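Student: Quick one: the structure is below, and I'll ask about it shortly.
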Amino acid sequence: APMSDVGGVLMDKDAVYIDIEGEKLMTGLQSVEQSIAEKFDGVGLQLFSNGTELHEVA
Amino acid sequence: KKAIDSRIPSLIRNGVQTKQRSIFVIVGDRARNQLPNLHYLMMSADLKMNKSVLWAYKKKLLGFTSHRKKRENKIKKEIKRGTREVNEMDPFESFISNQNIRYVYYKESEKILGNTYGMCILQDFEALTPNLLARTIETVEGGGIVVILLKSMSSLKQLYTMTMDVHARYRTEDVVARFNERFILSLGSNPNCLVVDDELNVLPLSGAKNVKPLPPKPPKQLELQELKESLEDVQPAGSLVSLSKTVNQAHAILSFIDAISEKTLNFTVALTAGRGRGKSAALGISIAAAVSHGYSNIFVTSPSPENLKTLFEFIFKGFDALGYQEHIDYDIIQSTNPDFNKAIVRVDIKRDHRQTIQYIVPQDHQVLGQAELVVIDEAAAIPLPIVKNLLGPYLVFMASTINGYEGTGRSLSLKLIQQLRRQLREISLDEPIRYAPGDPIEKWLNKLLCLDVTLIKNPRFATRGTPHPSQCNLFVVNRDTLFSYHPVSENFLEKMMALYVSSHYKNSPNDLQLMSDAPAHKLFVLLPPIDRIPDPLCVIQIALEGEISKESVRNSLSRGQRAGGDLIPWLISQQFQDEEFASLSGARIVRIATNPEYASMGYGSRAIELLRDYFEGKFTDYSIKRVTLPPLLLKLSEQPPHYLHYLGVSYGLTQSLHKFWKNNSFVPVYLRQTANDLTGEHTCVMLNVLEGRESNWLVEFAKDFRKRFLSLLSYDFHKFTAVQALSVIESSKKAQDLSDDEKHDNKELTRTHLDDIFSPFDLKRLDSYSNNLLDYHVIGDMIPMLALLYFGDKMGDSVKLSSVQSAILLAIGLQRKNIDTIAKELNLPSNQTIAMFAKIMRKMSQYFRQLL
RNA sequence: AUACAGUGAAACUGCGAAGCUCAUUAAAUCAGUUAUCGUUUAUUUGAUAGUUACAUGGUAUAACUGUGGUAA
RNA sequence: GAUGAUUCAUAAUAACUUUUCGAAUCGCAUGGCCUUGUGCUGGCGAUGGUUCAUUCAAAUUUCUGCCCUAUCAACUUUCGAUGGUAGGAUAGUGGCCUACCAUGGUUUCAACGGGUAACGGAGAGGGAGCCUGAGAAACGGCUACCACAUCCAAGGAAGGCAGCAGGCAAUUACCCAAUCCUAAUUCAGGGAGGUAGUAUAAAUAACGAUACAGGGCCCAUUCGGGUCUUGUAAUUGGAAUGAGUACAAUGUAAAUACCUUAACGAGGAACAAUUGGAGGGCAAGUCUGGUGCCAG
């Protein structure tokens, strides 16, 4: 049944409507702002023990 | 009625429209309940998608059973008890009931390789291993969806620490699990990976953060429909080309048809492709084409007939396209051998003229003299000498997999091409047949597993010249840093696996796990002299095996599962039963990799030499924070070495490697009689003792091995050339030279001992042939004993021979070869070989007279 | 209730489990009767056995506890 | 001793037995004694046990018992047919079976065979074998086959539905109370069983008052003749009650139903039964034919 809700899923237009300490982590995870790739940009590695931090490969 | 965030549907529709895949990482105990809703969204997007679902699990299913009768009984009991209503099913139960779900254990992933599924589900994240990620992801259909259920509680903390900071890694109370901690961060990089909770809310760790719905709707299909339409009238090409799924796959068939039309029996056609690109479909169609063309004796060879089930299946489909009809036009013969599991061995075809397709084992190349066409499927898995024998005066079709199954290193394919440079025709299949080209997930899977990594020639070395060996310096690679994705690390990681894959014969996908999680393994790199990412020249993988690993093993038995094994201590223990060797701490060089272009320049030998110095002490916390990154490489002086008693190597015995280890002062201790099926090559363990530590036991092992090798040379090592056998003998004899002690020494033959082994009647025969009063066949009984004493050194200093003559005497005595056989191997005339031998025993006859 | 003692899941014992649809058969079905000194017989009823012991063993296990295989 | 009748009952002797049985069990009460030791001695039951009789049955078994029949005259020994002896099986007798022996047995007094309004005994997918029990060759179970057919990860597992009930479509819901049946039993159960579900007599009306009109009807092919309280397509008044709307009790395992029984319930009593037939008549209406104004 396309228009009718089958199981718990109902589809209208382009939007879909469905019926529905670890909890603290999930909410903390939900509230993250920076993307990993954006956090990825900031991080530098040391190639050697006393070498400079190299961020992006040339 | 809670609206999903618009990102989840848009990604699904975008993937279906673009025929691109998508990953979903569901975190939560109710993760299973979302899967029915996700699947409804796929079928709603497009009804043409495959409805079969792949379920993968380790041992147990999450709260349900795959048996239909067990559930309905449980349902019926629940209804009878009144716990559940008569007709009330939850969506999750309805999902499993109606759809086609295939339940597969992680161990048995070989079964799912062929089948096509619309959707793949991975139950357990902790048990994820690289082959299971390469294998299962490839079995989805384009526009399909992969779901990983991150339900384990400990993983959720691992997720949390990554999101709060990329630097610190959560670590529980010896397996460190970097690959799984490495598995998470790449999912963020992927544009088509979305991580979601059990309430269908988007976690921001995902790369798919800015996904937007694409407008409603490919060039490759246009180039394919036009090609098929143009060839419809041209049978048998039209019907067979119609079976083609991609532009490149059709071209491969056409090139095969051209080879079939040319009728030249000195022609070899090479197909190189990745797994899942449709090679076996291409070969099966062409075999139907040759069979329609008029070829009578068609041959097929592969490591096992079972792998050919796909190839035969597409032959029958090409047969169906060409009007071939079963039990009228052709007959199918299945194997009677239980090992082959009723695999198709022969197909007999009868219209026009009697034509036969038959399977032949790669070893049996003699029957191929009458062959008009041989198709070698998965030539990468067949030994190089055997495929050479399979290149006879007939049409050859060869298919080799690059990064598929175990396959082979890319350079090995290149070496084969260089040998072919017989006319050579090369065909490459790059377009996949299962999904849209350039899918992010395949690129994601390749970067994670580094399957597609390629070695690159660096101009910088050429401008500055090759570094002289003494200038280079070995550096310890910190594994924590290497598997962290800092973008310099990956390019450094890729360069290592680029050298890793190319050099040695066979490398499994699960290897990328092995050096990652296992503690005993350590990485060493022969970096160029420092003066940009440093580019490796030689990489060594060590495994610490001995008393050191016992503590880890005892911990391993405590949890209830034993991990890995100490191969050398077990190998040495079973053969000789020396308790002390197991106690001795030692290291095994799992693999030494050098650039094939820069081979023979001594980079590998020096790395072993500098490695030997480091563990000898001649050069005398970097762990990550456990819930800023330490240096990628660590100098030898900076980390103390562990106390070791020996350095061990295990490798397939070949002349080049044996000389390489022979020059590095290693001593052989064991050789496997049973040749490895994939290589046809005998595994050898060869050992070196460091200075300042006892060396007697190596000498005792070497002496036993020589008596081992001499006697066993007849059983299964007759195939080895006489020269190769001598090098094994001499390398062990170097071990005696290592020991300056005279406590153990050979004994000279006594007169009483001589009388027992040979009667006086024999000594008359020994004398007469020297006088030339006998035929050689009479003294045949004497030869094997004569070889044992000489290589056993019973005659001593008095009798000595040349390397060529030792090869001759070694072989008739112990390889057991006939003299004329020796003539070919040594490139000597048969008469000269006999004349040289007659001189050998004249010395020996003179020697026995002297003692008498 | 200082063996337990009320009730009591599970398990071991004891008793009992003995409408339909096809075909068709003349005193071989069946009905009446006689005999069983030629016979078996749960159960009901009544009779009926003077020919370590202040109590033997696991030569015993279920239910039960715990460890696993299997699509089942 | 018993019967009409016995080698029947019973008793004894000599042995035999994969020699049986002759309470190592449970509930309630704590009496009588004394030799104060918890010493001796004990009341009512349950569950067990040998044999006999009795009872519930069963298996063989005597004689009798309405169709037409010869256009059904021989049948039987046809892998026992008639009988004897010995054995095997059998709760047991017994050609029930087996070894030897004799050729017998029914029949024109109707053997044997045939037909029949002789509904006037079998199986549980099909044949074979086996297991329990006092009682079965079990609508139970097991094995081998012969086919059917289900599922599966294709390595195996399991079924008797090859059923039942329907159409050419609702068999369901409530109970062991009433009569009975089985059990460690008063108490628990029984789709045994019970309860419920889905051609016949009435009503649509009965009774008065007033007003206004002269016509109503019968018979007669014919012409006409015969006879008197009639019509309303008028107004009006007070009574009765049934279907329905339903408060109850009763009823019953409960419940439906039945019987009985408070209140309400009629003028268009619209609280509005049908069916068929025979005649009319009407237009600034329509069609057709003719000798105005006609005829169809």
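Indices start at 1 and increase along the chain as displayed.
A Cβ is built for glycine as well, from the same backbone N, Cα and C atoms used for every other residue.
I grabbed these lines from Swiss-Prot:
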{"type": "BINDING", "residues": "B:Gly276, B:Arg277, B:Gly278, B:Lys279, B:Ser280, B:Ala281, B:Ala282, B:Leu283, B:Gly284, B:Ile285, B:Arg434", "note": "ATP binding site"}
{"type": "BINDING", "residues": "B:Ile592, B:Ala593, B:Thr594, B:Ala599, B:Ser600, B:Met601, B:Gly602, B:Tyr603, B:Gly604, B:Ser605, B:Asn663", "note": "acetyl-CoA binding site"}
{"type": "MUTAGEN", "residues": "B:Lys279 to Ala (Swiss-Prot position 289)", "note": "Reduces 18S rRNA acetylation by 80% and tRNA acetylation by 47%"}
{"type": "MUTAGEN", "residues": "B:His504 to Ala (Swiss-Prot position 545)", "note": "Total loss of 18S rRNA acetylation and tRNA acetylation"}
{"type": "MUTAGEN", "residues": "B:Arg591 to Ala (Swiss-Prot position 637)", "note": "Total loss of 18S rRNA acetylation and tRNA acetylation"}
Student: Taking the Cβ of B:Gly278 (ATP binding site) as the reference point, list residues of the same chain whose Cβ is under 8 angstroms away and which are at least six residues distant in sequence.
Tutor: B:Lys245, B:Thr246, B:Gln249, B:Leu429, B:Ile433
Student: With the ATP site defined by the record as B:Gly276, B:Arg277, B:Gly278, B:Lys279, B:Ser280, B:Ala281, B:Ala282, B:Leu283, B:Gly284, B:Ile285, B:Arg434, how many Å span the farthest pair of C-alpha atoms?
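Tutor: Across B:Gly276, B:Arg277, B:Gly278, B:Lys279, B:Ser280, B:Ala281, B:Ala282, B:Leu283, B:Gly284, B:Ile285, B:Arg434, the widest Cα separation comes out at 18 Å.
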Student: Provide the number of Cβ atoms within 10 Å of the Cβ of B:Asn663 (acetyl-CoA binding site), excluding the reference atom itself.
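Tutor: The answer is 12 other Cβ atoms.
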Student: Taking just the CA atoms, what is the gap between B:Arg591 (mutagenesis position) and B:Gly604 (acetyl-CoA binding site) in Å?
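Tutor: Given the Cα positions, B:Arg591 (mutagenesis position) is 11 Å from B:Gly604 (acetyl-CoA binding site).
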Student: If you run the three-state DSSP split on B:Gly284 (ATP binding site), which class comes out?
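Tutor: Its secondary structure by DSSP: helix.
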Student: By Cβ count within 10 Å, point out the most packed of the binding-site residues listed: B:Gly276, B:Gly284, B:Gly602, B:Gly604.
Tutor: B:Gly284
Student: Using DSSP with the three-state reduction, classify B:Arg434 (ATP binding site) as helix, strand or coil.
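Tutor: DSSP call for B:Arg434 (ATP binding site): coil, neither helix nor strand.
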Student: Between the Cα atoms of B:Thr594 (acetyl-CoA binding site) and B:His504 (mutagenesis position), find the distance and write it as a whole number of Å.
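Tutor: Distance (Cα to Cα, whole Å): 9 Å.
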Student: Considering Cα atoms only, can you say which of B:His504, B:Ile592, B:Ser600 is the nearest neighbour of B:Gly284 (ATP binding site) among these recorded positions?
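Tutor: Considering only the listed recorded positions, the nearest one is B:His504.
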Student: Judged by the number of other CB atoms within 10 angstroms, which among B:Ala282, B:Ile592 is the least packed of the binding-site residues?
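Tutor: Looking at the binding-site residues B:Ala282, B:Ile592, the Cβ with the fewest others within 10 Å is that of B:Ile592.
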Student: What is the maximum Cα to Cα distance, in Å and rounded to a whole number, among the residues B:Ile592, B:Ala593, B:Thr594, B:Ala599, B:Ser600, B:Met601, B:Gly602, B:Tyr603, B:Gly604, B:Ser605, B:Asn663 annotated as binding acetyl-CoA?
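Tutor: Farthest Cα pair among residues binding acetyl-CoA: 17 Å.
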Student: Round to a whole number and give the Cα-to-Cα distance in Å for the pair B:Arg434 (ATP binding site) and B:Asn663 (acetyl-CoA binding site).
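Tutor: Here the two Cα atoms are 50 Å apart.
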